[PDB]
Amino acid sequence: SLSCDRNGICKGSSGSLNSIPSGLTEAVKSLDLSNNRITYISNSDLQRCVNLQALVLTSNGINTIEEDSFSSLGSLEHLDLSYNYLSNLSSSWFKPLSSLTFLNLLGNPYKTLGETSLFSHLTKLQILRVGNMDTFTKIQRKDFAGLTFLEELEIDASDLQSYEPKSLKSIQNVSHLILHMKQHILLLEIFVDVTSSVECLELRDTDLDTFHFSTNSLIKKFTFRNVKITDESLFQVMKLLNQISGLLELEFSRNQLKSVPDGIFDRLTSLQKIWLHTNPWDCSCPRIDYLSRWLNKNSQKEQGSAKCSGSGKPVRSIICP
Ligand SMILES: *[C@@H]1O[C@H](CO)[C@@H](O)[C@H](O)[C@H]1NC(C)=O
């Protein structure tokens with residue numbers, strides 16, 4: 001069914017709706033129909049909701065949205081179409097939504113964002129999430145056109161195969177950029193386009209085997225999550241990090257790290273904080289000597305407490321002769 005409170009906040013509580021409820025009026029201020037069985041949105045469904053501020057359609061089976069389905073939604077600020085079955089995106093959907101501050105299109109099976117810029121006029125957008133884990137393979141220069149200031153941009157480009165240079169270059173500022181990408185071949189391509197516009201960069205799922213590194217970066221924090229790394233690739237990645245003059249925070253937690261090359265952190269003189277926890281550190285002595293000693297010398301940098309595999313003792317508590 002669909003229950004609305006006195007304030008116009010409506011929710012599709014039970015998962016049984018086969019389509020958007022009929023008869024919605026100008027009184028509806030929020031519509032959350034997540035986890036239902038909607039598969040199609042027609043032009044008339046939301047035609048009277050001129051005061052709708054949030055539309056959440058997460059996890060439905062939507063595969064078709066008629067061209068002008070959102071025409072009357074000029075008051076819309078939050079739109080979530082995440083995890084549906086949209087194989088292609090239409091710029092006409094976003095044309096009437098200039099007030100948007102949050103847009104989530106994550107989890108839909110589209111290969112690219114389309115042949116037409118989708119966000120050219122979303123001048124108030126703060127959070128944008130696009131991509132998917134298995135089908136998204138290309139990023140084009142026309143994507144993101146129009147976007148100048150963003151608080152958070154999340155791109156799941158797990159299967160990214162192509163990246164048109166300067167695609168991300170047009171955005172003047174992005175506070176937090178999260179990039180999911182399995183391969184590293186396009187990493188430096190993307191890096192040069194965002195080094196001067198991103199404050200916090202987060203790289204997820206990347207296989208860094210065989211990665212090699214050979215300006216005025218403004219990145220202040222770099223986070224790695226679920227990346228595949230080794231002493232050799234960590235050294236190459238550090239060559240890149242060593243070049244970021246103002247790098248203040250480095251998050252290396254959750255990357256299945258077992259060790260680090262001796263002296264790996266010696267050139268990060270401007271670093272203020274480092275995260276090394278949630279990693280199965282091999283605290284056998286010869287191997288862990290550098291890291292244990294480094295944590296004690298730079299006693300104020302570690303955030304959280306890195307622990308040893310097996311014993312679970314703090315890495316900094318290990319002393320090798
Ligand atoms: C998406 O649009 C492209 C270009 O028209 C088309 O080739 C593709 O089949 C569409 N995806 C599907 C199957 O919905």
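One is the number of the first residue shown, and numbering goes on along the chain from there.
The way this entry was determined, per its header, is X-ray crystallography, 1.8 Å.
Every residue, even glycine, has its Cβ placed from backbone N, Cα and C.
Cβ neighbour count for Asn88 (mutagenesis position) (all protein chains, 10 Å cutoff from its Cβ): 14. Quoted from Swiss-Prot, the note on mutagenesis experiment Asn88 to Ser (Swiss-Prot position 114) is: Prevents addition of N-glycans. Reduces secretion of the N-terminal ectodomain.
The DSSP secondary structure for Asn173 (mutagenesis position) is strand. Quoting Swiss-Prot on the mutagenesis of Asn173 to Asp (Swiss-Prot position 199): Prevents addition of N-glycans. Reduces secretion of the N-terminal ectodomain.
Unbuilt region (6 residues) between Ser214 and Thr215. Cα separation across the gap: 14 Å.
Around the Cβ of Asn173 (mutagenesis position), the same chain contributes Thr148, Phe149, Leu150, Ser197, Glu199, each under 8 angstroms and 6 or more positions distant in sequence.
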